[PDB]
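Peer 1: Let me give you the structure first, and then I'll get to my questions.
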Amino acid sequence: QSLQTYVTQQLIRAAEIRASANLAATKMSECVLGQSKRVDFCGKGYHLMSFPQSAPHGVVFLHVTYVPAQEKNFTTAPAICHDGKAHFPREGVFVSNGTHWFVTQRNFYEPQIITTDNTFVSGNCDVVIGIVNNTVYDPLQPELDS
Amino acid sequence: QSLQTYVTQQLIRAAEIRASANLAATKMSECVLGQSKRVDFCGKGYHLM
Amino acid sequence: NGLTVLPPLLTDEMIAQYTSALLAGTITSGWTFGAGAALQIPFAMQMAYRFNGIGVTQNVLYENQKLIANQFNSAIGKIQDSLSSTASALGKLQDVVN
Ligand SMILES: *[C@@H]1O[C@H](CO)[C@@H](O[C@@H]2O[C@H](CO)[C@@H](O)[C@H](O)[C@H]2NC(C)=O)[C@H](O)[C@H]1NC(C)=O
Ligand SMILES: *[C@@H]1O[C@H](CO)[C@@H](O[C@@H]2O[C@H](CO)[C@@H](O)[C@H](O)[C@H]2NC(C)=O)[C@H](O)[C@H]1NC(C)=O
Ligand SMILES: *[C@@H]1O[C@H](CO)[C@@H](O)[C@H](O)[C@H]1NC(C)=O
Ligand SMILES: *[C@@H]1O[C@H](CO)[C@@H](O)[C@H](O)[C@H]1NC(C)=O
């Protein structure tokens, strides 16, 4: 009865270790051999890469992650009115430093002048809740005018 | 006691088969019904289908 | 007969304060409170990112915002009607208690 009690609890504990070995084998595949889009799977922050180090009866993953910092508050808009057109960013967001408008990428502040190259049109000024008027620079125009 | 030994080992073994059915249900959703970006989940190489 | 029931560490009020924080993070800041500090973003612009994440171009949300908002509000309405009428919706939790 003492040996049956020990084997039963070793069988239940082997199932806990095997669930953890399946998890470790999956972090190996997805975090180490790949880059993971799964939030908080390969550590807190946006995952960059992971390095396995062995340990007694285990594995240790050194999860390298990009963590964003030093926020600035900006005024923002869903779309920009130009000559009737509503313009949306191809990637990024519209942001304003009070007096001027830029498009920046979402995860780092890199303000670009708003143009027909970094924005796309869809419909017109009437439809969008909270569209904000601002010029959209067309990069071809000076190349004809000069 | 030999019945309790059998039913105990079958309850534990059922939990191993259920972990494999939860995995096979997940492979069905992510590999078959989709295309998976998860490395080595749907076989080695970049998954197509 | 020697049976005892120990309390949980978090009270159900503490659990509800965590679900409050996860809601209020998700609504005011999108996924960004998982990645670091909660970066505020307007909920319609967060929803336009979430559209771009399913491969639907974000203008499809802004041009349909009233419809998408009504479909969300109305679907949350039908969750209440389901749960209020149908106790066997909780069948997994009630089965564990049983
Ligand atoms: C918002 O950003 C713009 C562009 O970076 C700033 O405008 C420039 O400001 C400097 C300093 O006053 C001037 O030398 C430049 O000639 C300005 N450029 C233009 C195109 O006008 C603007 O000052 C910023 N505003 C705020 C409140 O930060
Ligand atoms: C952005 O520009 C539009 C058009 O210039 C402004 O809306 C009105 O547009 C008509 C022409 O379509 C004009 O006759 C009106 O004078 C404009 N109204 C106003 C109050 O200017 C729109 O108002 C501008 N942006 C804002 C402030 O929403
Ligand atoms: C953003 O603005 C609010 C006031 O409107 C302020 O309390 C907050 O600290 C600001 N955040 C940053 C990162 O500047
Ligand atoms: C924000 O709310 C104000 C009123 O509080 C409204 O005039 C404005 O159009 C709104 N802007 C956006 C981007 O929704």
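For chain C, we keep the numbers from Swiss-Prot: what you see runs 856-953, in order.
This deposition comes from electron microscopy, 3.0 Å.
Cβ coordinates come from backbone N, Cα and C, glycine included.
Checked Swiss-Prot, it gives:
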- C:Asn856 to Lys: In strain: Omicron/BA.1 (VARIANT)
- C:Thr859 to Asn: In strain: Lambda/C.37 (VARIANT)
- C:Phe888 to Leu: In strain: Eta/B.1.525 (VARIANT)
- C:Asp950 to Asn: In strain: Delta/B.1.617.2, Mu/B.1.621 (VARIANT)
Peer 1: Looking only at C:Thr859, C:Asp950, the variant positions on record, which one has the least crowded Cβ, with the fewest other Cβ atoms within 10 Å?
Peer 2: C:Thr859
Peer 1: How big is the gap, in Å, between the Cα of C:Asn856 (variant position) and that of C:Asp950 (variant position), rounded to a whole number?
Peer 2: 25
Peer 1: Would you pick out, from the variant positions C:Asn856, C:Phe888, the residue whose Cβ has the largest number of other Cβ atoms within 10 Å?
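Peer 2: Comparing the variant positions C:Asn856, C:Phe888, the most crowded Cβ belongs to C:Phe888.
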